[PDB]
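Down below is the structure, laid out as structure tokens.
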Amino acid sequence: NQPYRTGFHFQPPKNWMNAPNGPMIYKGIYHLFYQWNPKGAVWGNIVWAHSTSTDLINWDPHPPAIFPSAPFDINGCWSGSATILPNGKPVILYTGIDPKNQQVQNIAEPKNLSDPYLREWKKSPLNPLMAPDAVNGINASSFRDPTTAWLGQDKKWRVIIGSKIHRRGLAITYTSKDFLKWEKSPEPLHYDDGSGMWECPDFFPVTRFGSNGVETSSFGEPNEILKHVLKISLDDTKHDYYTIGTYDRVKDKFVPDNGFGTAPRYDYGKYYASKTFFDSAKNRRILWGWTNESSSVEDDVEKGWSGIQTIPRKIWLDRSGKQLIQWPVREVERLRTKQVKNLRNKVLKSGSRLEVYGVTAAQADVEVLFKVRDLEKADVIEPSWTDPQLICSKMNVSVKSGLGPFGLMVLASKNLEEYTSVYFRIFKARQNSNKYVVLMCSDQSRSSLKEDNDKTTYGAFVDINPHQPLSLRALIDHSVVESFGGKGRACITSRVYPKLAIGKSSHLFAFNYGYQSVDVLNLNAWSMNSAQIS
Ligand SMILES: *[C@@H]1O[C@H](CO)[C@@H](O[C@@H]2O[C@H](CO)[C@@H](O[C@@H]3O[C@H](CO[C@H]4O[C@H](CO)[C@@H](O)[C@H](O)[C@@H]4O[C@H]4O[C@H](CO)[C@@H](O)[C@H](O)[C@@H]4O)[C@@H](O)[C@H](O[C@H]4O[C@H](CO)[C@@H](O)[C@H](O)[C@@H]4O)[C@@H]3O)[C@H](O)[C@H]2NC(C)=O)[C@H](O)[C@H]1NC(C)=O
Ligand SMILES: *[C@@H]1O[C@H](CO)[C@@H](O[C@@H]2O[C@H](CO)[C@@H](O)[C@H](O)[C@H]2NC(C)=O)[C@H](O)[C@H]1NC(C)=O
Ligand SMILES: OC[C@H]1O[C@@](CO)(O[C@H]2O[C@H](CO)[C@@H](O)[C@H](O)[C@H]2O)[C@@H](O)[C@@H]1O
Ligand SMILES: *[C@@H]1O[C@H](CO)[C@@H](O)[C@H](O)[C@H]1NC(C)=O
Ligand SMILES: [Zn+2]
Ligand SMILES: [Zn+2]
Ligand SMILES: [Zn+2]
Ligand SMILES: [Zn+2]
């Protein structure tokens, strides 16, 4: 039996999964490739497994598309991206491991451009198109994950590749006139000292005002204003960070509008190796993200699988322009049951809980609107409290604040032996203005009776005004919780493995352990139907 397998998240029928690869749309069909281990449930024998969808929620399997077959990828087929050439033709740039264990860059073309499921791919004999050597002096063990490519004003292709010199992470830029002969730019698009290896770089334009995505190559009209995003996966910290900034076409350099570190993450919990693509069908940019297991490696081997992708999110620039907003693709809403469980104008007094009934609690979508009564009852933040994760760590739900904790017990046992808390605290900011600080925590210290699991607590700040009602959403899916505070302004994914709170035996609460009572304006819980995934 498989109590931890998800009913509506992407995962292979079995075995190991990590980074999402080459996502794209071709002929109105969504593709996902992914790092897969056909043999075991740990990392190894890494191939590009392949699935397709018409809605990003339901996925049909297909045989691996890119696996070791030539000198340029004999030892493995690591991450990479698909670019759509201006004639509609899709191509994949990916890292291969050559016979000398060097990380080289390889191209793949589809074999039959009339196959709408793009089943089979052909690799040029001219690969590697891009390799470390003695001239360029690139570290051969640190030259991976090409991005989607963007065509410049000079009709010349750009692509970046994640790397590092010493402790210096950088994005090595390559330019091409024809997409077959790539020459290394003398200059990195960007670099940061003391960061370490830059994995899974991503680089895409985003609109200054609007929710709609931007074609990756689009130019910044004097009448339509664009900003650029650079996303990196830091091998050392194991997190994804982005920075908003201007792309100087002349220099070919990314300049983050400081400050901009102190850098934002897409997701403040378990989330890594993320990658975007342009959904040309609906003009949105979609973000894919890998959430690995928090269980022991011992358990992965026993259950026979490891790793899932989050629900893919629509991503756009917030009005302030200081951060990105994410929100689960609207298609996942189709999985909702018809009978919505609703609760209005309820009062959660100090130390109270309110069970949501009549919803499959291990497989649900839930949205709360909290409202605080009197902001002047908020504790002033301690001057030293600047790391949101450490704040949530020290003050568990048992520690009372003026305002908070209030939020949700999810994947909870009847008598709360096991529960995962996704909650808020409100503070008054340490400055002359009447600014407030909203804290969002994902607490999984008491999420499972088995101690073996990674019970690390996650935290994020939310840029919303608590004069307004506080918004919280949670997608609950057996062993994964995806929490969104402030309508997508703060995202936290976590992985919990309850011993008691399983399937029919799991419950859903809204709670409040603050000193002050808070109002639940509105709460909606939908049971979530299963998806058709390989
Ligand atoms: C794939 O999944 C892997 C497992 O899920 C994952 O690796 C795991 O990563 C997490 C972090 O995301 C590791 O977290 C554990 O947390 C403890 C340290 O926490 C301290 O700092 C935290 C903030 O970073 C706070 O939340 C805590 O309060 C705590 O704070 C104390 O210390 C700080 C600074 O030192 C100080 O400021 C405070 O005052 C506090 O005193 C540790 O206890 C854990 O150590 C454990 O793991 C190692 C394994 O090598 C072993 O020594 C033991 O098992 C030990 O229990 C740990 O750091 C977690 O450990 C990781 N697990 C493993 C097996 O590596 C991996 O990141 C995922 N991959 C991707 C790509 O997402
Ligand atoms: C090139 O990058 C590689 C990959 O990170 C470096 O190898 C690691 O760092 C040192 C080697 O001096 C060792 O402590 C580790 O064993 C290596 N990492 C692992 C576990 O694979 C290498 O140092 C870099 N080379 C140079 C000269 O920059
Ligand atoms: O599967 C390889 C693929 O994964 C990434 C990002 O998830 O790197 C992971 O795997 C590497 C190969 O062992 C590790 O060195 C690295 O620490 C880990 O994050 C990509 O960089 C790579 O293309
Ligand atoms: C590719 O095009 C279509 C795929 O649907 C198929 O009818 C045809 O046989 C394929 N072409 C060949 C010969 O590979
Ligand atoms: Zn289908
Ligand atoms: Zn920087
Ligand atoms: Zn960390
Ligand atoms: Zn006020």
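Chain A is numbered as in Swiss-Prot, which gives 48-307, 311-584 for the residues shown.
Per the header: X-ray crystallography, 2.8 Å.
Yeah, the Cβs are placed from backbone N, Cα and C, and that goes for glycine too.
Quoted from Swiss-Prot, the note attached to the mutagenesis of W63 to L states: Loss of activity. Among the mutagenesis entries in Swiss-Prot is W90 to L, noted as: Loss of activity. Annotation of the published mutagenesis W125 to L in Swiss-Prot: Loss of activity; the original residue is retained in the structure shown. For the mutagenesis of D282 to N, Swiss-Prot gives this note: Normal activity. The structure shown keeps the original residue. Experimental mutagenesis is annotated in Swiss-Prot for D282 to A, with the remark: Impaired beta-fructofuranosidase activity but enhanced 1-fructan exohydrolase activity. Quoted from Swiss-Prot for the published mutagenesis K285 to L: Slightly reduced activity. The mutagenesis experiment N342 to D is recorded by Swiss-Prot, whose note states: Reduced activity and glycosylation.
Each of the mutagenesis positions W63, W90, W125 was scored by how many other Cβ atoms lie within 10 Å of its Cβ, and the smallest score goes to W90. For ligand 1, the nearby mutagenesis positions are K285; that is, of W90, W125, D282, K285, these have a C-beta under 6 Å from one of its atoms. Ranking the mutagenesis positions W63, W125, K285, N342 by Cα distance from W90 (mutagenesis position) puts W63 first.
Cβ-based neighbour count (10 Å, all protein chains) for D282 (mutagenesis position) stands at 18. Summary for the mutagenesis positions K285, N342: the Cβ-based neighbour count within 10 Å is maximal at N342. Gap between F307 and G311: 3 residues not modelled, C-alpha separation 6 Å. Looking at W63 (mutagenesis position) and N342 (mutagenesis position), their Cα atoms lie 10 Å from each other. The mutagenesis positions shown are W125, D282, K285; of these, the one with its CA atom nearest the CA of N342 (mutagenesis position) is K285.
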